[PDB]
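Asks: This is the structure, below, for whatever I ask next.
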Amino acid sequence: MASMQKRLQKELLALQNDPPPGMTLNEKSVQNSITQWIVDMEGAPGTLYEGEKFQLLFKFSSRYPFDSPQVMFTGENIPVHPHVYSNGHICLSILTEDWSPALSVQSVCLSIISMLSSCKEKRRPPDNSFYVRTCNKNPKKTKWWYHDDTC
């Protein structure tokens, strides 16, 4: 058994001892008085991000690891990518529908690395009737949307 903070201490030490090649974990003390981590990500060899560094922001909840961290690109370099928005938003299933307590900060970073390495497109069953019939298991339509306009 482990608490939210205990889980993060475990994860922290795992990544301080041996983070993935090209990755560095730096816990950031913040004015928000919550746990937020900064990750140094150098792009992998052979990709279009190779040699460039991008930063990640991991915002942890008290529910964590039973509620995924908000994970976004930050720093002064947001990568141009179909699943990366200019405001830092990262579109990965690992942060939503595929999140599980058995996962890790490391595996999220690795998911992001493989995202940048090979962009995957979305698909659905060829049986469109079937697809429509399974849409009752999908999230409901969002009305209010977050905007990037200056306030």
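Heads up, header says this was done by solution NMR.
Keep in mind that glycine also has a Cβ here, set from the backbone N, Cα and C atoms.
In case it's useful when we look at the structure, here is the feature table from Swiss-Prot:
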type     : residues  : note
ACT_SITE : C91       : active site, glycyl thioester intermediate
DOMAIN   : 3-151     : domain 'UBC core'
MUTAGEN  : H83 to N  : Impaired substrate ubiquitination of both Tau and ATXN3
MUTAGEN  : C91 to A  : Loss of predominant nuclear localization
MUTAGEN  : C91 to S  : Loss of ubiquitin conjugating activity
MUTAGEN  : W144 to E : Loss of ubiquitination activity toward various substrates, including POLR2H, ATXN3, STUB1 and MAPT
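Describe each of these features in terms of where it is and what it packs against.
Replies: Proximity of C91 (mutagenesis position) to non-local residues of its own chain (separation of 6 or more, Cβ distance below 8 Å) is seen for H83, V84, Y85, given in sequence order.
Note: the domain 'UBC core' (3-151) comprises 39 helix, 31 strand, 79 coil (DSSP; helix = H, G, I, strand = E, B).
Neighbour density for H83 (mutagenesis position): within 10 A of its CB lie 14 other CB atoms from the protein chains shown.
Close to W144 (mutagenesis position) in the fold, though at least 6 residues off in sequence, lies no residue with a CB less than 8 Å from its CB.
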